[PDB]
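Student: One structure follows; several queries about it will come next.
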Amino acid sequence: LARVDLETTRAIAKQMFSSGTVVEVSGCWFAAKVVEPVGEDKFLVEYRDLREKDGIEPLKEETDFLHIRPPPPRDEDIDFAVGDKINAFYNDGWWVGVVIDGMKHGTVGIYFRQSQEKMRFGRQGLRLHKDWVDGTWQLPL
């Protein structure tokens, strides 16, 4: 968050994230939809996958402008390589991680620093990591 500009980031969130806007909300990114902007900096969002305790009602939460972003653009022809920063769809969310072993029988070996564990993920649940920075998509530094 030395990459982003607070002022720009706030303005751009206020521009793009209207009611009904499909977004991701923050280590891990969860699919969600804007319910309504709140204040000048916050957004009430409804999670696509996360649920309240009953496992039925969608979880709703307030998030700030620094924890929301558009869905990233997709790539289908992804050539995963060792060292690549990726997201893995894990526990209803896209977890940041690293490729530690290339593709084998449709799966990729993944490591998560956040929980210090490694496992394989199917290629359906994998994407290259991308940073939303001042209204643009940037690849990792």
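For chain A, we keep the numbers from Swiss-Prot: what you see runs 205-230, 238-352, in order.
The deposited model was determined using X-ray crystallography, 2.3 Å.
Heads up, the Cβ atoms here are built off N, Cα and C, so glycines get one too.
Copying in the features that Swiss-Prot gives for the protein in this structure:
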MUTAGEN   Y301 to A  Impaired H3K9me2 binding; when associated with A-306. Disrupted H3K9me2 binding; when associated with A-129; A-134; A-306; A-461 and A-466
MUTAGEN   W306 to A  Impaired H3K9me2 binding; when associated with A-301. Disrupted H3K9me2 binding; when associated with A-129; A-134; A-301; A-461 and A-466
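Describe each of these features in terms of where it is and what it packs against.
Tutor: Sequence-distant neighbours of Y301 (mutagenesis position) (same chain, six or more apart, CB under 8 Å from its CB) are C239, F323, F332, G336, listed in sequence order. In the three-state DSSP classification, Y301 (mutagenesis position) falls within a strand.
When secondary structure is read from DSSP and collapsed to three states, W306 (mutagenesis position) falls in the strand class.
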Student: Please list, in sequence order, the residues in the chain of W306 (mutagenesis position) that are at least six apart in sequence and whose C-beta is under 8 Å away from its C-beta.
Tutor: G238, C239, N298, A299, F300, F323, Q325
Student: What does the Cα distance in Å come to between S230 and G238, when 7 residues between them are unmodelled?
Tutor: 7
